[PDB]
Amino acid sequence: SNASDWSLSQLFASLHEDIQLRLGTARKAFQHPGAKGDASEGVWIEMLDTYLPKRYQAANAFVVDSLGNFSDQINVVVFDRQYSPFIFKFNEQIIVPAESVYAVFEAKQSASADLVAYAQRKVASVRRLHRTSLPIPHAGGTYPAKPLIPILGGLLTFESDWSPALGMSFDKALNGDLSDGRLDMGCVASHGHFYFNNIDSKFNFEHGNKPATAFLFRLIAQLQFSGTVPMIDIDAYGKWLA
Amino acid sequence: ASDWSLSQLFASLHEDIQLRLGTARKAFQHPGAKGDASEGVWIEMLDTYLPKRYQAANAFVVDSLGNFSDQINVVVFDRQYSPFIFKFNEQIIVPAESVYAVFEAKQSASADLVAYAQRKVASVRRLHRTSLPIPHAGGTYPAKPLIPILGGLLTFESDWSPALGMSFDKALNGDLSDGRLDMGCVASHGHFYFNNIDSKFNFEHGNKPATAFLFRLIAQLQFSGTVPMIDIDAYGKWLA
Amino acid sequence: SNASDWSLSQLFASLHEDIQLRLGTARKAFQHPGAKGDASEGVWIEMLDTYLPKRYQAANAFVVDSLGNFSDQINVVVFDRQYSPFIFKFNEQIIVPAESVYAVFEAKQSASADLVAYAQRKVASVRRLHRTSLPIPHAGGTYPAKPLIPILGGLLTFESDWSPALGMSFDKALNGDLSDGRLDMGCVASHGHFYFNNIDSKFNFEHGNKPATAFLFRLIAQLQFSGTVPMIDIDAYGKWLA
Amino acid sequence: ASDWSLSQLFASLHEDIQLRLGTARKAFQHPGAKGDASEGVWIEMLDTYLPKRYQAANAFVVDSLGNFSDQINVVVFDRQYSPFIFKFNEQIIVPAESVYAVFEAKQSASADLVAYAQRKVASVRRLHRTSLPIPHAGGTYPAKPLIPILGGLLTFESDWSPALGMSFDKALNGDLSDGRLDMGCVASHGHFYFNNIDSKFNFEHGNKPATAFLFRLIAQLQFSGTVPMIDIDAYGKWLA
Amino acid sequence: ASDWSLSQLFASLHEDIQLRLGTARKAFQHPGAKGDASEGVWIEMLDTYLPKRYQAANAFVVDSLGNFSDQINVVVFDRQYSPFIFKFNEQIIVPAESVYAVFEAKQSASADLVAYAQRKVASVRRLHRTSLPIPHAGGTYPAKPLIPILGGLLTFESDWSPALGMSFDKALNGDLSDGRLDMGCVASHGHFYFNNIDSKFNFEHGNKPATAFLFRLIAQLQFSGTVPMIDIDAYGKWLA
Amino acid sequence: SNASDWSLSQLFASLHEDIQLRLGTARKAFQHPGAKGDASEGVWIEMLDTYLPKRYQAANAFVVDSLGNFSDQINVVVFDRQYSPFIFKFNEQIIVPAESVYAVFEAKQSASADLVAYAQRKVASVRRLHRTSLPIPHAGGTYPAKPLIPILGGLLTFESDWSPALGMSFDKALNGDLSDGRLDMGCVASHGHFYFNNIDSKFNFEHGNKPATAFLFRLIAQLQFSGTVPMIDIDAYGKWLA
Ligand SMILES: [Cl-]
Ligand SMILES: [Cl-]
Ligand SMILES: [Cl-]
């Protein structure tokens with residue numbers, strides 16, 4: 001028909017449905033584990049690349065610090081490039097300094113105790129890295145060295161192996177690591193999303209209501225508190241030139 | 001999903017099209033934006049999957065006698081051997097000689113829309129096409145006899161119930177000469193094509209409609225080979 | 001000859017002449033109203049995309065707010081993406097939040113009383129939208145919520161239907177809407193440009209002297225006063241997830 | 001401007017070229033930058049409008065015997081069947097076998113510049129081109145006889161008054177063997193071409209000079225068909 | 001470096017490949033990332049220098065009977081006349097009919113890796129390829145007889161000492177039927193190819209190994225001409 | 001083998017070796033002086049484009065100021081576009097305002113007294129230009145006009161004509177211009193890098209230890225002190241519209 005009545009709710013439905021279908025497709029179409037993971041990870045990266053403010057980059061990467069320690073391979077890194085160099089780039093493959101990182105996520109097909117623990121380990125391999133911070137020159141003078149921002153960590157999946165999907169067994173698994181490996185938020189595209197409440201010191205699960213869109217908004221809102229990354233001391237990395 | 005499946009690949013190709021056409025229709029509550037969204041989905045399918053000898057875009061078509069077509073939502077045309085007549089950023093005018101196929105893309109099939117599509121197809125087929133002898137590695141071919149331009153209609157839905165039944169068949173039989181549609185797709189229901197042997201339209205229900213249409217188009221395009229060789233000096237008569 | 005004497009004035013002449021010719025071409029070559037408008041609008045967008053500082057995006061878009069209200073289709077939106085998400089993106093089509101908007105313009109072929117009023121209505125459909133504003137975390141602490149910036153509005157044309165082109169009838173039309181629909185500035189590529197003087201509370205017309213370049217500089221200078229958009233409350237949009 | 005017009009489309013195509021070449025000349029008051037600006041306008045015209053079987057770029061040309069050309073402002077060449085000999089970011093060296101046409105692009109025609117262009121064209125035509133039997137769907141063609149390489153000059157203005165008169169004609173008749181120019185364009189005035197039937201140069205005044213030249217080039221290129229099939233192992237003799 | 005040199009251009013082409021493959025191996029201390037880095041170097045060489053009639057990418061291959069290959073590091077295939085079977089962002093599945101050549105790219109040659117490559121090549125050659133009569137400007141060709149699919153191995157180093165000696169020769173003679181390798185490159189040492197006349201493998205030492213391999217590949221590909229014309233309706237049997 | 005032990009030192013080695021080889025290739029392969037220079041200059045530009053924070057642009061350009069004066073052609077300009085327009089852009093050719101410039105470099109094949117003096121002249125042609133600076137609106141109010149930042153100047157080469165490469169004759173040449181033409185830093189890819197020490201008011205040479213990487217880090221660290229360019233007064237350029 002010729003009726004036209006704009007709906008904001010429909011936009012958020014369509015945003016989520018696109019993610020859910022493409023993740024379902026990646027799982028069903030690719031019967032090779034490498035291709036299936038690459039396909040799914042790309043769906044999440046495209047969502048962040050499309051919708052996050054441009055102050056954020058989103059890509060697969062290794063993280064490195066000025067002590068010469070490296071993270072594991074991170075499926076989805078959210079990081080700064082406005083104020084931060086790459087440490088190494090070779091064609092499309094990138095290694096980013098720890099000081100550039102805002103958030104790190106593991107992306108897999110279905111939530112489980114083993115996957116949650118694996119994600120907790122990936123996140124810990126980033127949070128253990130050392131980050132420098134120098135006083136920051138700006139138009140109004142020089143700020144003190146910014147105190148180190150929290151790196152957000154999380155888990156992104158299509159499905160859940162538990163029944164109910166987002167129940168006590170998921171909660172138990174999340175409480176397995178409340179320090180270096182703590183997962184601040186995550187999304188189960190077929191069911192809902194979760195986040196850690198700092199005030200109550202507990203995990204909250206939110207069911208349905210456009211899970212991928214709700215996760216995206218939660219990520220944007222939480223990132224706002226981080227402001228910009230602290231200012232990197234590239235000469236700390238330069239000790240390794242000799 | 002135990003193992004690789006061609007059926008699954010073709011289902012996923014179609015489901016992507018069906019869902020994005022539905023998103024275009026639901027999300028964009030403005031007639032211009034809704035049309036642009038839906039047309040872009042169909043163009044993207046053609047751009048991704050057609051052999052690279054084919055271009056797919058929105059364009060006007062014009063001939064060397066100064067006859068212009070209406071704006072065509074989805075033109076399939078040659079660029080390997082054919083110039084543009086005019087390009088201004090994203091707006092293109094292509095010579096009639098370059099055209100392989102023309103489609104109208106809309107939300108839902110109806111008697112008015114089938115007729116509209118037939119008229120659009122006829123407007124392109126009525127344009128004059130030059131054809132020169134063709135130099136090639138082995139010598140010079142005689143001028144290629146003119147290829148038929150394929151025509152069709154692409155929609156998300158059908159206004160009829162049943163969607164792809166006798167009323168649709170009646171509309172398609174409304175133009176059996178230079179507006180005749182060769183094929184088309186209703187993403188939510190099936191596809192149709194003209195069967196030249198039986199001189200009748202056939203409908204195929206379900207069975208991955210967008211992918212079925214894509215394959216029908218590729219197979220039929222093969223018979224056209226490459227476009228005839230344009231006489232650009234026929235257009236050059238308008239320089240003076 | 002082999003003479004070389006750089007001229008800054010010539011650069012600004014060439015910048016304007018390019019715009020004037022391409023707008024004239026769009027009008028003459030495309031005898032289909034949709035194609036003609038798309039061609040012309042693209043000329044103005046390319047000028048802004050080429051020359052504006054990269055903190056500004058310029059594109060055709062719909063604007064939406066956290067109350068679920070939508071603007072009309074805006075030919076030329078100038079908006080933030082460094083700090084602002086898209087609300088929806090589908091291939092090249094975008095819907096931006098009201099909080100991201102710096103300026104909105106209507107682009108048409110020739111200035112007239114009807115076109116000025118139409119542009120005033122387009123601008124009003126944006127200014128009526130609600131914009132959130134949160135306290136802003138930064139390297140030096142937290143700023144108060146930034147007071148809402150003015151959205152600049154305007155009209156971009158190739159020609160004028162009036163004789164003289166930029167005379168009292170144009171002035172009358174501009175004074176038709178001095179609130180939600182007020183046009184702050186605009187350009188008539190073949191004749192000159194206009195702007196509203198806040199101190200004198202009157203419209204000023206400037207004839208010739210590279211109209212498109214003069215408009216571009218006026219826009220850059222006025223945008224500088226706006227600083228960056230206020231910080232969006234994406235959770236205000238998230239009320240529509242349920 | 002009541003209705004669509006091919007004449008208007010061709011006028012707008014030309015006016016865009018003429019104005020941007022004038023901008024390049026006026027705005028960039030540095031000889032390197034001015035040349036780069038003007039050359040890029042001509043390359044953009046060719047890139048936009050030539051059939052995609054043609055590439056257009058600045059390049060050096062080299063043959064399998066180690067003979068190198070000078071740097072050529074505008075080379076029209078094949079990539080569908082031809083490798084690069086060397087590419088380093090934006091700098092390319094193409095095999096002689098890939099070349100369809102070579103142009104010098106400068107600000108204003110003059111006796112010195114016509115001669116310069118003739119010399120550049122001869123330097124490419126003097127390079128050796130291999131040609132092997134060509135496998136194709138129907139079998140194997142004999143080696144294609146070598147295609148003539150087209151040569152020309154592209155400018156914004158003319159130093160002469162009249163712009164395209166007897167002095168220009170005298171300069172063009174200065175090289176009637178391997179430096180002979182086939183065609184060229186003076187954007188502000190007209191275009192020229194060698195008429196093989198009359199064995200004389202012809203000038204066409206006004207009537208959308210850049211577009212007229214574009215069409216002349218497309219029509220003449222058609223006679224060349226595709227480049228001969230390169231013997232890359234002739235170049236491979238230099239591996240040892 | 002007094003003057004232009006084809007030998008130098010070919011040395012620089014090779015040195016770029018050799019150094020970047022060594023960088024991939026040294027710098028990326030993770031097996032997935034190391035492989036991705038090295039594979040991308042070889043793909044970039046092919047993308048830059050092969051004629052544009054060839055695509056080069058990582059892909060799965062599938063046929064119209066539902067037989068799927070393993071993931072192939074470097075597939076050389078047609079897109080001018082061939083659709084994708086499936087594309088999802090960067091992941092592609094190509095029809096067997098589109099394939100010209102298949103390579104495995106790894107760090108260092110070894111008996112296990114030569115065997116692995118032979119198996120990968122056989123898996124693609126065992127897939128069924130359709131071939132239809134081909135419409136063209138002059139009429140219709142008979143269906144093109146199936147082209148041989150070229151196979152090979154690309155590495156940076158060799159595990160053997162000598163690098164390209166009898167042990168390598170023994171490994172290559174391990175598969176002389178549908179897994180037989182046609183050619184390959186060891187960037188640090190040389191290249192190899194199967195000599196059909198002598199029915200033996202030949203090794204070429206030094207003399208710009210990557211460039212020598214590139215030229216060998218281009219020359220051999222020429223004999224294949226273009227892929228046969230796919231019957232997409234054979235794939236369409238899986239729509240139901 | 002299957003061993004995996006990440007090394008930060010190796011990344012910096014590979015970064016430098018890539019530059020050294022590609023510069024060596026440009027010199028050896030292209031026996032035409034224009035092509036050879038274009039090839040080499042492109043190597044340095046790609047390094048800066050790849051690794052510098054995205055607040056910096058790196059390209060070949062002419063610089064112009066609001067008095068209508070122009071620099072010479074600058075091989076490698078590092079400049080702002082986040083807050084700065086182009087003055088003119090024609091296809092890929094750009095003219096940038098002086099207010100946008102952070103650093104300027106000359107790139108040539110081999111260091112020599114003549115090349116150092118030529119580079120000093122290029123740098124001086126930029127530093128002599130006039131730069132405006134306006135009070136800066138931001139989320140916290142209005143900063144005073146930022147005091148003009150130093151423009152960094154330098155020389156980038158593959159080789160040195162002197163033996164030793166980085167010896168007293170290089171030092172003498174560098175001390176030829178300690179004002180408008182002073183070279184703050186530079187790189188000789190085959191040998192080392194140099195920088196001016198402000199405290200000691202002398203030039204320092206550092207040999208080997210990944211020269212291009214050491215130069216890159218020195219540039220990043222020094223640029224940090226400059227903060228963002230001052231805010232341009234585009235209306236100063238607008239005086240040339242009439
Ligand atoms: Cl009609
Ligand atoms: Cl010569
Ligand atoms: Cl097998």
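The count begins at 1 with the first shown residue.
The header says X-ray crystallography, 1.7 Å.
Cβ coordinates are placed from backbone N, Cα and C, and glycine is handled just like the others.
Long-range Cβ proximity for D:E104 (active site), meaning a same-chain Cβ under 8 A and a gap of 6 or more residues, is found for D:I72, D:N73, D:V74, D:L113, D:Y116, D:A117, D:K120, D:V121, D:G152, D:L153, D:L154. As annotated by Swiss-Prot, active site applies to D:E104 (among others), with the evidence given as a curator's inference.
Listed in sequence order, D:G35, D:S38, D:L113, D:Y116, D:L153, D:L154, D:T155 are the same-chain residues at least 6 apart in sequence whose CB falls under 8 Å from the CB of D:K106 (active site). Here Swiss-Prot flags D:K106 (among others) as active site.
One mutagenesis experiment catalogued in Swiss-Prot, D:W4 to A, is accompanied by this note: Decreased hexamer formation, retains endonuclease activity. D:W4 (mutagenesis position) falls within neither a helix nor a strand when secondary structure is assigned with DSSP, and so counts as coil. The Cβ of D:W4 (mutagenesis position) has no same-chain neighbour under 8 Å that is 6 or more residues away in sequence.
In this chain, none of the residues that are 6 or more apart from D:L19 (mutagenesis position) has a CB less than 8 Å from its CB. In the three-state DSSP scheme, D:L19 (mutagenesis position) is classed as helix. Record note (Swiss-Prot), mutagenesis D:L19 to D: No hexamer formation, no endonuclease activity. The unchanged residue is displayed.
Among the mutagenesis experiments that Swiss-Prot reports, D:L19 to A is described with the note: Wild-type hexamer and endonuclease activity.
As a published mutagenesis entry, D:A27 to E or K appears in Swiss-Prot alongside the note: No hexamer formation, no endonuclease activity. DSSP gives D:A27 (mutagenesis position) a helix state. Sequence-distant contacts of D:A27 (mutagenesis position), defined as residues of its own chain at least six apart whose C-beta falls under 8 angstroms from its C-beta, comprise D:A37.
Other Cβ atoms within 10 Å of the Cβ of D:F28 (mutagenesis position) number 25 in total over all chains. According to Swiss-Prot, the experimentally introduced change D:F28 to A is described as follows: No hexamer formation, no endonuclease activity, no phage immunity.
There are 19 other CB atoms within 10 A of the CB of D:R53 (mutagenesis position), with all protein chains counted. According to Swiss-Prot, the experimentally introduced change D:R53 to A is described as follows: Loss of endonuclease activity.
Of all Cβ atoms in the shown protein chains, 19 besides its own fall within 10 Å of the Cβ of D:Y81 (mutagenesis position). DSSP classifies D:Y81 (mutagenesis position) as coil under the three-state reduction. Annotation of the mutagenesis experiment D:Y81 to A in Swiss-Prot: Loss of endonuclease activity.
Taking the Cβ of D:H136 (mutagenesis position) as centre and 10 Å as the limit, one finds 18 other Cβ atoms among all the protein chains shown. Record note (Swiss-Prot), mutagenesis D:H136 to A: Loss of endonuclease activity. The unchanged residue is displayed.
Nearest by CA distance to D:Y81 (mutagenesis position), out of the mutagenesis positions D:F28, D:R53, D:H136, is D:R53. The two recorded residues, D:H136 (mutagenesis position) and D:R53 (mutagenesis position), show a Cα separation of 17 Å. Separating the Cα atoms of D:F28 (mutagenesis position) and D:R53 (mutagenesis position) is a whole-number distance of 33 Å. Less than 8 angstroms from a Cβ of chain B: among the recorded positions D:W4, D:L19, D:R53, D:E104, D:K106, D:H136, that describes D:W4, D:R53, D:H136. Proximity to chain C, defined as a CB-CB distance below 8 A, holds for D:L19 out of the recorded positions D:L19, D:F28, D:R53, D:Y81, D:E104, D:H136.
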